[PDB]
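A short worksheet on the structure shown next.
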Amino acid sequence: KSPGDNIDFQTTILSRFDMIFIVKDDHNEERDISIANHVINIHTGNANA
Amino acid sequence: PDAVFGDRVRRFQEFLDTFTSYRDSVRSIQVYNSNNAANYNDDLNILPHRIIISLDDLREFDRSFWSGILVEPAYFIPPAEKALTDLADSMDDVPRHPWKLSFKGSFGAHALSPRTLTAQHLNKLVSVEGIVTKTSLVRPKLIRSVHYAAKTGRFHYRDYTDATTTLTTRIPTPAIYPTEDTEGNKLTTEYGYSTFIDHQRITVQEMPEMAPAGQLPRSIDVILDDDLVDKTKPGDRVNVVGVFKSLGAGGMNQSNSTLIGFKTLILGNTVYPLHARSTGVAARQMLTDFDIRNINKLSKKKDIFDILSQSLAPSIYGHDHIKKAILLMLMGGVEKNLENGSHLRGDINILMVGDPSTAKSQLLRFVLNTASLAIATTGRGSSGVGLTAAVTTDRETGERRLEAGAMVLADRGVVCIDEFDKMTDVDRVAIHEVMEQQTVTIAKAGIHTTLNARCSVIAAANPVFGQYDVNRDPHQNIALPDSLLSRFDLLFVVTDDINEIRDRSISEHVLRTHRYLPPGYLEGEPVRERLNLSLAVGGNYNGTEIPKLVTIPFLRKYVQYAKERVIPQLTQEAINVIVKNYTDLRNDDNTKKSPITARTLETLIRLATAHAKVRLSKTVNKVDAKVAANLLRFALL
Ligand SMILES: Nc1ncnc2c1ncn2[C@@H]1O[C@H](COP(=O)(O)OP(=O)(O)O)[C@@H](O)[C@H]1O
Ligand SMILES: [Mg+2]
């Protein structure tokens, strides 16, 4: 689908913004292992230190 | 008699003898009254007996007396008023109401707000800026009553005073209304010989532009006397100069026993209706003789239409025909009032539809900034009662009153509508009457009245598909009823067509536009925003007094002089051109964005008349008709 086909509004608001960011789910093991470890260190307290 | 009172009277005599501007202002008021009285005697208006006093000149003359007026006005203002009255009576012997005073200038710490006013400013002369929310009915107040005794055939009188009419508190002596003389005879009230002074109460609230965004607003009460009534309407931004005074006893007597506190209000001395953006006060600028000569020097040039148009928004590249249309809208045509009561429009209405990010909103904001009485509205934000009128209930009288919407408040002005295509249907039906009959007819439960809504409407709209398609016909592109298009005199379709050299011109213009500093500003210093309030009386940056491009402040004066002075009339050489082009446009085979109805014909007339205001010509010539015709043709083709 087009980027204006996924928005639930007109395409003029997209031109109205200064910087748009299309944020992805990369859907692979090498990234979500790192994300899972980051969140576990957040919950543990290592990331605070 | 008081010695310090006489000393201050003499000091104000010296101050008035030093500055002769107040003296010949008194002279000009008295001779105006005398010539009006003489014209009434032989074959009208009477100027009030008050003089505007500059506080800066008084500070330059006497610091002590200036600080006395600012800090202790009850001890210093009445000597100054008596001095002005004596000066007026000194020169009035050759050709009775005592003269009042008003103040302008810098007030320092006394330039306050309804929120900022506290009890430390009591018994002091304050200048409070704000917005008028409530305006009481102008009520006459009896000062002296005159009575007749028929048995003895004699006229008596009694004077009445209150704590409001005086700055210095005296003993309250309540003299009852005499219905019987000292001998016991009945008195008849002689209305017409008694004197009544107009009294008004207004409520000044802090401006919503300078108020905290979530808190409840603070308000003050201002009392106005005869010459100062009816100078304000609700919704105006105002500057009130007056003495902040407390009255009565705050429950400290036995009869009162409550915590209203001491009642606090302002005895108004000066009322200045300030012009603010998207408000009901029209901006007025004083036209000096030099500026009039400059305007007449512009009017003689052949290129005059293309300098005033190109000098509108030099920071917007292109859109030159839209600049011409906006200038002609600012001129505003001539309104015809026929002898049988039928009415013909003079105002020019502009609609712009087209691609996003094409200087539509910026042009609307420019018209909001540069017009005298422009009011900004958006599509969904204001409704059918929001633009036209609504009904509310009075607290005092108990009867319903009216509240004026955007069209009524912007009478003899401009309504700047953004997102025109997002109006509701009932709002559109409200717009239909305003754009042609120039009036708002409201028939509510018990209220039936017509309000004057003589407005020029400039509107920005978007196509229904978000972008204009060249191959598709404009009927589905604009997708607006043909009555609405017939209301609009000029419809402009702005297309964001992509060309390399055009895009380079856009980039160079914008990048040179983003490299500006105001004079007196450093390279890295950020620009400060000051709110624009102007007193209402009655890509080249270096534009200073018509080098090549006209300044916006001088454009305003040119527009004001043209609207006030010249009322052009048609002649046959323009009529022939207008008739021929209207006949050609009605019977042309070319497809056009807007349908050609009868309105277009008057559009031509108005446009031609508008160009005659640009040249300051009492006559509408052939060249005016031709420039109206080819401005219409570009918008249509
Ligand atoms: N012809 C032009 N010249 C200079 N600037 C322009 C032009 N067209 C658009 N812009 C810029 O694009 C921005 C978008 O605002 P605007 O075009 O008014 O939005 P819209 O067209 O949706 O009303 C503005 O800040 C303005 O500076
Ligand atoms: Mg816009």
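In chain B, numbers come from Swiss-Prot; the residues present are 17-59, 89-140, 150-311, 313-593, 640-738, in order.
Even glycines carry a Cβ here, placed using N, Cα and C.
Residues or ranges marked as domain 'MCM' in Swiss-Prot: B:359-566.
Under the heading ATP binding site, Swiss-Prot lists B:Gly409, B:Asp410, B:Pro411, B:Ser412, B:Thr413, B:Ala414, B:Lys415, B:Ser416, citing sequence analysis as support. Within the same chain, residues at least six positions away from B:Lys415 (mutagenesis position) with a Cβ under 8 Å of its Cβ are B:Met407, B:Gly409, B:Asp473, B:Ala515, B:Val549.
In three-state terms derived from DSSP, B:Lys415 (mutagenesis position) belongs to a helical segment. B:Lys415 to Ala appears in Swiss-Prot as a mutagenesis experiment; the accompanying note says: No effect on MCM2-7 complex helicase activity. Loss of MCM2-7 complex helicase activity; when associated with MCM5 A-422. Reduces MCM2-7 complex helicase activity; when associated with MCM2 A-549.
According to DSSP, B:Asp410 (ATP binding site) is assigned to coil rather than to any helix or strand.
The local packing around B:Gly409 (ATP binding site), expressed as other Cβ atoms within 10 Å of its Cβ over all shown chains, amounts to 19. Of the listed binding-site residues, namely B:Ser412, B:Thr413, B:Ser416, the sparsest CB environment within 10 A is found at B:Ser412. Its Cβ taken as reference, B:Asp410 (ATP binding site) is surrounded by 18 other Cβ atoms within 10 Å in the chains shown. Candidate recorded positions B:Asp410, B:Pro411, B:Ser412, B:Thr413, B:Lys415 yield B:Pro411, B:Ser412 as lying near chain A, with Cβ-Cβ distance under 8 angstroms. Under a cutoff of 8 A between CB atoms, and with a sequence separation of 6+ in the same chain, the neighbours of B:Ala414 (ATP binding site) are B:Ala368, B:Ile371, B:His374, B:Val549. When the recorded positions B:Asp410, B:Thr413, B:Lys415 are checked against ligand 2, B:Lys415 have a Cβ within less than 6 Å of one of its atoms. A Cβ within 8 Å of the Cβ centre of B:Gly409, B:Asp410, B:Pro411, B:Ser412, B:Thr413, B:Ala414, B:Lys415, B:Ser416, the residues given for ATP, is found for these other residues of the same chain: B:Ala515, B:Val549, B:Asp551.
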